[PDB]
There are 6 protein chains.
Amino acid sequence: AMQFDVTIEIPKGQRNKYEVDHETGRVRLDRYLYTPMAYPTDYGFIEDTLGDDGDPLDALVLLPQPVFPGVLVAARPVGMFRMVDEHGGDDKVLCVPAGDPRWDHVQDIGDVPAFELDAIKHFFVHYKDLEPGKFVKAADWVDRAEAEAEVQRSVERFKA
Amino acid sequence: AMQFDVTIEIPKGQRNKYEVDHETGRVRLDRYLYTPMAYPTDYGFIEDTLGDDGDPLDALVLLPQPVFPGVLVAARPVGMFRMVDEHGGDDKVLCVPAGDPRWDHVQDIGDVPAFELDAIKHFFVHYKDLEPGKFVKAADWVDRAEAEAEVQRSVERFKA
Amino acid sequence: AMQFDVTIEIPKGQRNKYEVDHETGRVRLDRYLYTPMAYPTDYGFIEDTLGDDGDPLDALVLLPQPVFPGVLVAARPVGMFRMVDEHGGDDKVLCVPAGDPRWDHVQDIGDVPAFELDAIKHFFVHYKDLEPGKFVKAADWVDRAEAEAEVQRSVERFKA
Amino acid sequence: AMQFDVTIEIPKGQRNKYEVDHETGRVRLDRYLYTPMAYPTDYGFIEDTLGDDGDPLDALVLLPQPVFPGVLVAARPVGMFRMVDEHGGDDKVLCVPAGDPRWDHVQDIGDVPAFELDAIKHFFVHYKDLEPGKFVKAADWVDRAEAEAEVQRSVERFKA
Amino acid sequence: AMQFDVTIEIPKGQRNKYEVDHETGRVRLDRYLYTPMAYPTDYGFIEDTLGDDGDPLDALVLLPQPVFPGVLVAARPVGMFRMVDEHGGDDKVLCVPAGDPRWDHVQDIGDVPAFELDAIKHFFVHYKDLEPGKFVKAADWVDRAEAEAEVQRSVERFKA
Amino acid sequence: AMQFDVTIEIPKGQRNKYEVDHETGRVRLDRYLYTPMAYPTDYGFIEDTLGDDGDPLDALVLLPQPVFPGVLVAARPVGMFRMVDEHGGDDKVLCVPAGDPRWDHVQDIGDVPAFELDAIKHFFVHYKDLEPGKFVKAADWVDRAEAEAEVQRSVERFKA
Ligand SMILES: [Ca+2]
Ligand SMILES: [Ca+2]
Ligand SMILES: [Ca+2]
Ligand SMILES: [Ca+2]
Ligand SMILES: [Ca+2]
Ligand SMILES: [Ca+2]
Ligand SMILES: [Ca+2]
Ligand SMILES: [Ca+2]
Ligand SMILES: [Ca+2]
Ligand SMILES: [Ca+2]
Ligand SMILES: [Ca+2]
Ligand SMILES: [Ca+2]
Ligand SMILES: [Ca+2]
Ligand SMILES: [Ca+2]
Ligand SMILES: [Ca+2]
Ligand SMILES: [Ca+2]
Ligand SMILES: [Ca+2]
Ligand SMILES: [Ca+2]
């Protein structure tokens, strides 16, 4: 079963948008969001990836309790939120903690309630509403198969 | 200068939507929001009011630090967020703490930055997005004069 | 479908054990727990009940986010944690928010994962470990039918 | 052994100064402090007292973990912080939770480390530094005997 | 007087169990605990040690306020919680902040109240209760002399 | 316009005083403050500086919401709190987030309310009150021009 390490940048509940300077590994404040929204899940990026936009591949991790920024979490993917913004493709792999039997009932995109999925989508559809020149479109939930393929691809680009 | 007591129901930052049962004064959980949004300001209602929809008149209070639900805050109005939802008129009086010289620079709607005002509006425009049969429209910022008039009116209805 | 109001005394995560003086409705600190444990769910009591031990019937409410002490939550039962302590029967009705379609998949005790149920049980089996003269035994999960019956019974005693 | 109920208005750590309207029992925001200071202990007032300034007698309660505003705590006194401000005498009874054997080693003012006592004093000496027309003087730690006497006195005035 | 640096992995109050990948120094989520328990003290490991189980020697640090994961704290030992789990010896050195006169009254294991010591023990006796194949036994508090000896030993193994 | 990276060591609200070991970049607990005070702003140091006391130049960053320790924030200076302590000059550059139009109204020291400036000063005047052999004097607010000059100077010393 595929699994990888996600470095969580942003705990669920946060309106501060944290980033990593990937050359140093330092945590940075990108910005305080302009909309009254909060990250709907712990959010970060998969280590050792280069995604379809030449940046590390982003990840959403479902957790019973948020972690802190900078924290590593072994995760396995269950689907992906495909999406395009002002800078191109900017997909978000949906994950759950790997090796944790409490999440064994969550295997594919159909195992996550439509309420959570809609909430996550709503966040990404709207979080940049009040930033001029930023938008998101082509918002679309896809399944684990497509998540794994995109992870695989992005692991190769990182090595190549 | 007009001033009144706001009972804060919801601290800034909250996705739990709290209410008061007005016959008992008890704090109640209305619902956890369906959108990944958080109240942009401390939010409650003005004591001893009956607003244009037969419910107590709602208030937003700007604070350097949030309070807890149930807490009273002496406030003075500086503008109002006019708005209509599925149940009619549902305006929100914008306030600052009364008698606090740190807020003396905030007198009318023009004294609050467009960033905060847009954020507040965005919240109310979108918080009910994923609740079917609920919407908001006629979103409009108005000045202190109109806030005071609507407060006055609603104080009378409460007595009448 | 049965539903009732729970007054939450203790948010999930708390080692402070809060109580209500039922004659006044005031929130009181019973004690800081002696064990390094935290309430596994929001915890309180059902309003207008007299349980099998002459005290109000206790409730556990599953929530996506904790509330504050004193808060009312409309809830419906899905099972019960039967249990006896030094002062007799001291059952805990397991609930979810009433009228919230996000919890519609949770109808009976079999709909709650064994992990959560074991965790809840573990808490009540051990929280009083270091208090001399206090114990719990006859720990047993039962279904909604038995929860409703015990609620019904306790509503009658409150009126009688 | 003397004991009484303290209604905690302010958790340790807070820069929001909460009050009670004693005619209604409602919690109110008095003000956000003007100095960058935080209450050094849970702070409130003893129920059913009228202190030497015609206001309820104030209490500091040592706790392993703070409570929320409005919460009642059975407490016993161990000393008092005598003090005078712009409105006269404004003493603060130092307490620990009554009936809790974890605090049995704390019986009189000499049982509380000089570090905590100095910190508490420092708070009250300085919290009003930037409020014009407010000051505190005659800051003085006294023992349990004097605390009990002042409590007793203030219980009588409340009845008389 | 012996002193050393502890890297705190887990603040007091946490049910998320954090770890360090010792080759990278990165903070990692080991798991969310399966029991409704919370770390009773700030918890981590002593830098530059190899303990009796070939892993870094673990430390509990008493603090007036928790730190964040990853934080270094100069500490001095006052006793040790000896203990064996499924993977062998897994002792926990009890410490207080070095060079802080507020902790000068705490010199040896007898200076820490039996309540805290019992609570700490209870945590480690039970935290793994619901993890199959994990247990702890030979739980035993020992004094500073034995703590220092075990630290010394583990400093040597790290160099050897 | 001048801008630089501040590594925030201490979030606003904290009584734990965090430090960086500048040779390793590790976050360390310096001490829990002895006074009941809390940092009035996010506090840290400007990367790649050597200030007038041979230590990195310290920075205060105004934020709508605090960050975590270790976090980098692109900032631009708007003034400086000049100050001398037991170890010499120990100035604090006042900053706001660089590239954030919400702070464009804050350009020089006159753009920050006297209330915030007095609060910040009060903190540094008093935070060491109960530490023997530590003091601060020559407390003085100066403008952006002088802040930039001192930053420039300290960037050179770091290279030289
Ligand atoms: Ca990113
Ligand atoms: Ca960016
Ligand atoms: Ca936009
Ligand atoms: Ca309302
Ligand atoms: Ca409603
Ligand atoms: Ca809708
Ligand atoms: Ca109870
Ligand atoms: Ca009790
Ligand atoms: Ca027991
Ligand atoms: Ca008072
Ligand atoms: Ca007052
Ligand atoms: Ca003054
Ligand atoms: Ca470890
Ligand atoms: Ca492990
Ligand atoms: Ca086990
Ligand atoms: Ca420093
Ligand atoms: Ca230092
Ligand atoms: Ca000093």
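Residue positions begin at 1 at the first shown residue.
Positions of Cβ are set from backbone N, Cα and C atoms, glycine also.
In this structure, F:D90 (mutagenesis position) belongs to neither helix nor strand by DSSP; it is coil. Around the Cβ of F:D90 (mutagenesis position), a 10 Å sphere holds 20 further Cβ atoms from the protein chains shown. Sequence annotations record features per position, and here Swiss-Prot assigns active site, proton acceptor to F:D90.
If you look up Swiss-Prot, you'll see F:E9, F:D58 marked as Mg(2+) 2 binding site. F:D58 (mutagenesis position) carries a strand DSSP state (E or B). F:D58 (mutagenesis position) counts 21 other C-beta atoms within 10 Å of its own C-beta, drawing on all protein chains shown.
Long-range neighbours of F:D53 (Mg(2+) 1 binding site) (same chain, six or more residues apart, CB within less than 8 Å of its CB): F:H87, F:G88, F:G89, F:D90. Secondary structure from DSSP puts F:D53 (Mg(2+) 1 binding site) in coil. What Swiss-Prot records for F:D53, F:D58, F:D90 is Mg(2+) 1 binding site, and it gives a curator's inference as the kind of evidence.
Feature annotation from Swiss-Prot assigns Mg(2+) 3 binding site to F:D85, F:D90; the stated evidence is a curator's inference.
For F:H22 to K (Swiss-Prot position 21), Swiss-Prot lists a mutagenesis experiment annotated as follows: 4-fold decrease in catalytic activity with Mg(2+) as cofactor. 3-fold increase in catalytic activity with Zn(2+) as cofactor. Shifts the pH for optimal activity to 8.5. Other C-beta atoms found within 10 angstroms of the C-beta of F:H22 (mutagenesis position) number 12, with every protein chain shown included.
Among the mutagenesis experiments that Swiss-Prot reports, F:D55 to N (Swiss-Prot position 54) is described with the note: 3-fold decrease in catalytic activity, and 2-fold decrease in substrate affinity. F:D55 (mutagenesis position): 16 other CB atoms within 10 A of its CB, across all protein chains.
According to Swiss-Prot, the experimentally introduced change F:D58 to N (Swiss-Prot position 57) is described as follows: Loss of catalytic activity.
One mutagenesis experiment named in Swiss-Prot is F:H87 to A (Swiss-Prot position 86), and its note says Nearly no effect on catalytic activity with Mg(2+) as cofactor. 10-fold increase in catalytic activity with Zn(2+) as cofactor.
Among the mutagenesis experiments that Swiss-Prot reports, F:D90 to N (Swiss-Prot position 89) is described with the note: Loss of catalytic activity.
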Sparsest Cβ surroundings (other CB atoms within 10 Å) among the recorded positions F:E9, F:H87: F:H87
Using Cα positions only, nearest of the recorded positions to F:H22 (mutagenesis position) (F:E9, F:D55, F:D58, F:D85): F:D55
Three-class DSSP secondary structure - F:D85 (Mg(2+) 3 binding site): strand
Proximal but sequence-remote residues of the same chain as F:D85 (Mg(2+) 3 binding site) (Cβ under 8 Å, at least 6 apart): F:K128, F:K134, F:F135, F:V136, F:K137
Cα separation, F:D58 (mutagenesis position) to F:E9 (Mg(2+) 2 binding site) (Å, whole number): 10
CB-centroid shell, 8 A cutoff, Mg(2+) 1 site F:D53, F:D58, F:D90, site residues removed: F:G51, F:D52, F:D55, F:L57, F:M83, F:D85, F:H87, F:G88, F:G89, F:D91, F:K92
Coarse DSSP state, helix versus strand versus coil, of F:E9 (Mg(2+) 2 binding site): strand
